[PDB]
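These notes concern the structure reproduced below.
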Amino acid sequence: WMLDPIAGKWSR
Amino acid sequence: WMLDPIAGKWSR
Amino acid sequence: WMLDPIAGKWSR
Amino acid sequence: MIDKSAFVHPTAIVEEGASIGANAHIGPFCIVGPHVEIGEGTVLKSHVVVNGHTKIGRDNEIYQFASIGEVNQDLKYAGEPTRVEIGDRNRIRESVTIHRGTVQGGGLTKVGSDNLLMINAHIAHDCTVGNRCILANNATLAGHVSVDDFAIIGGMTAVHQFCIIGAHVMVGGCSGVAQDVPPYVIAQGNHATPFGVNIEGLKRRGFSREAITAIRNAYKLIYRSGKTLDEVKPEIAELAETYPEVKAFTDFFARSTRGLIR
Amino acid sequence: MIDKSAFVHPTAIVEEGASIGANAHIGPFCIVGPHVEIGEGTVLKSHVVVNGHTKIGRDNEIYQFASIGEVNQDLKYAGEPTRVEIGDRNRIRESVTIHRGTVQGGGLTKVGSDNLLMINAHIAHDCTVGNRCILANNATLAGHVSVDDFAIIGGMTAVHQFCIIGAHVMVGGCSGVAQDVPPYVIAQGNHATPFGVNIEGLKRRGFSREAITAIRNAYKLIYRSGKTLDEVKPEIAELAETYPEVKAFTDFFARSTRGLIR
Amino acid sequence: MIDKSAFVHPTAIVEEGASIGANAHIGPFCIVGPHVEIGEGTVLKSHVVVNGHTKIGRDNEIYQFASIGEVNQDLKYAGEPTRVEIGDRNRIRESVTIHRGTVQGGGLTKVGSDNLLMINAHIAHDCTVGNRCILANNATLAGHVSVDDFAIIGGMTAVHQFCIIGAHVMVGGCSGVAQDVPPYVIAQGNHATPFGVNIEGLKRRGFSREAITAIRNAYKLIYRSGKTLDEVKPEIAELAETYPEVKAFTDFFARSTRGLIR
């Protein structure tokens, strides 16, 4: 799990 | 009537 | 030819 | 007055009347107006402008080129003595702008605690940002906007005037929010539309499996059942009788005035 | 020279040769180059950089972290002595950037009077902004762009090089304007397309019912009649013989070089 | 130490330990930390903040309100001594932000030489920008992003974490890049998709007709042949045996971890 605030999404 | 410059629209 | 960096395109 | 334990750089300008708490740090080239209150341990790195009737909490870190308490951009504003209130432990990055309220909007722009306001984030007049929120790079809140606890607003996203961004909501970057976003929802696009529940966020914040399922069922009622909002409201309130986390929807509906994104 | 009635903060740096008008105010940490002219009553809050061969009018309010007259971003620019001209009573907000022109583009970037340039608005080399305009947060004008009177450009909107934004036009936020926008039109999206006439704007600016109707009919000719632009031009000119407000279209067509958005 | 030929404005603050090269120029109100190295001929116009363990090359021009080497925005960062490395002859415009890396990401944010970073461009922690690149106004690179040589990123475009923007790529403005972009490709939209080869760019950089054709054929294999990426890889490697410029694809695939935009 990785939070990408700029993208505004939780990435995997 | 309300002008929203950031939105770029006239709101109601 | 014209480069428009802000637009991110090559214009004519 | 300036606490004896606070540090004020020789190049900084703190106007008489300003109140600087213990162990606060006002870096070089900063400007602090006479009606400003800076809490204990708060740090202003450098090149920070803080003016107006503004109260800032404890342990905040405000970075260079940020503008706090400044005159808002509303064309109706005429210099009235409005205010700004900022809580504790907020991280306000480079070029962030937080403007004072307007009399017409309530006279107050408020920010809670433990928020991360990334580069060039904008908080317009009369906005209310809760706690533990994240406004990503260039995130822009138009006037009169409410951003509830734990909400995350993606980069370059603009929230239109008077809109509410519910608690635990996640708004994708490059979006345009023109209506209210119920809590626990993921929204994206211009204009923004719903794409489900922020399950990962809820997991990380301690929500139980039962609560998350109840929340998903509440989401389905709103966007899947096909039943008008007014028929769904009592259904959700009913559901909240067993799962308290669902009451968030109920409290949200009572505040909504722009309608829900769909 | 600096007028005796002007105020220059001790920390500000005004280079010999600069001309500062009566009752002007140069706040702390500002930098004013030797080829700059600041009109009567103009205020530079603090942390403002103004350089190059730049002339600024009367009663302007320029906020912290703004950069005016600075070297443009065109890769062809080689330091030639180009210019910037700004009118009266403009409100230039935090982080706005207005760059000098290029020799290739005419050597001049011009801004009129009574404009509101919101946070981080950008006016590139060789642009011409009229009067009573509004560039919202992060609005970006690429080089050689013209923004006519009363035009409003939404937040995060970028106008591509050489494009013209007609008078009384309203561009929705988060847009990409790749072609010319006729006056009185509402445009939105990337790339931008027309969505009718800015009726509310025209109402507030004193346009009569007859003029608004004539304008709507002109709009229909362009986007509804189905007749090629060249067949419509004489028709609109004809219409303007009775309703002068319609000549705005005629004057606009004569300047257009990027074609109309559709 | 500060070279005898370097100029440090009296209002600037260069902390003991900083290394300033020959003929460098540190303008008014700049702040340079003790762990900073500024190369020969580099200019800091004014109001520039440079801190952290940061090394900047020769002949750079850094404009007002830029923040270089500053603490990154990653919530995991806890103040570890990470670094930033910037090359030579870069033009870093107003309000650009370049943040230090994170231990988790490798501890380094790197920028090459001859790049143009336009107003408010953002280079997050752990990014690697090559040479001769252009990041247009408000272009935003999330953490761990790689931007290869000659790449141009349009205005207001955001590149998501860990993505790679291939060499000679052109990303249209107002875009959202969520995956890797092969070299020589033109991408645009949110999320971004491919629209062909950057032919004009290749022409201007000396590519022969044969190389451009080979590159277009490689592009067709990836997006037109319909053959899975793994079946195409050996085909492209085969093609590169005759046209070396095509190996760029091969080297790119070896680094890709987010998959290709489609």
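Don't overthink the numbers, they just go from 1 along the chain as shown.
Positions of Cβ are set from backbone N, Cα and C atoms, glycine also.
According to Swiss-Prot:
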type	residues	note
BINDING	F:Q73, F:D74, F:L75, F:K76, F:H125, F:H144, F:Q161	substrate binding site
VARIANT	F:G189 to S	In strain: SM101; temperature-sensitive
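Mapped onto this structure are the features recorded in Swiss-Prot.
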| residue | record | CB count, 10 Å |
| --- | --- | --- |
| F:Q73 | substrate binding site | 25 |
| F:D74 | substrate binding site | 22 |
| F:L75 | substrate binding site | 12 |
| F:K76 | substrate binding site | 13 |
| F:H125 | substrate binding site | 29 |
| F:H144 | substrate binding site | 25 |
| F:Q161 | substrate binding site | 25 |
| F:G189 | variant position | 15 |
Problem - Near-site residues: substrate, ref F:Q73, F:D74, F:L75, F:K76, F:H125, F:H144, F:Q161, CB cutoff 8 A to centroid - result: F:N72, F:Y77, F:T102, F:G105, F:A124, F:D126, F:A142, F:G143
Completion exercise
Quick note, F:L75 (substrate binding site) and F:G189 (variant position): C-alpha atoms separated, nearest Å, by 28
Problem - Inter-residue C-alpha distance, F:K76 (substrate binding site) and F:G189 (variant position) (nearest angstrom) - result: 30
Exercise for the section: Could you tell me which of the binding-site residues F:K76, F:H125, F:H144, F:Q161 sit with their CB under 8 A from some CB of chain A, listed in sequence order (or 'none')? Expected result: F:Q161
Completion exercise
Expressed in angstrom and rounded to a whole number, the substrate site built from F:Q73, F:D74, F:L75, F:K76, F:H125, F:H144, F:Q161 spans a maximum Cα-Cα distance of 15
Practice task
Mind sorting out which of the recorded positions F:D74, F:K76, F:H125, F:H144, F:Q161, F:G189 are close to chain D, meaning Cβ under 8 Å from one of its Cβ atoms?
Solution key: none
Handout entry: Cα-nearest neighbour of F:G189 (variant position) within the listed binding-site residues, F:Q73, F:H125, F:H144, F:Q161
Key = F:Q161
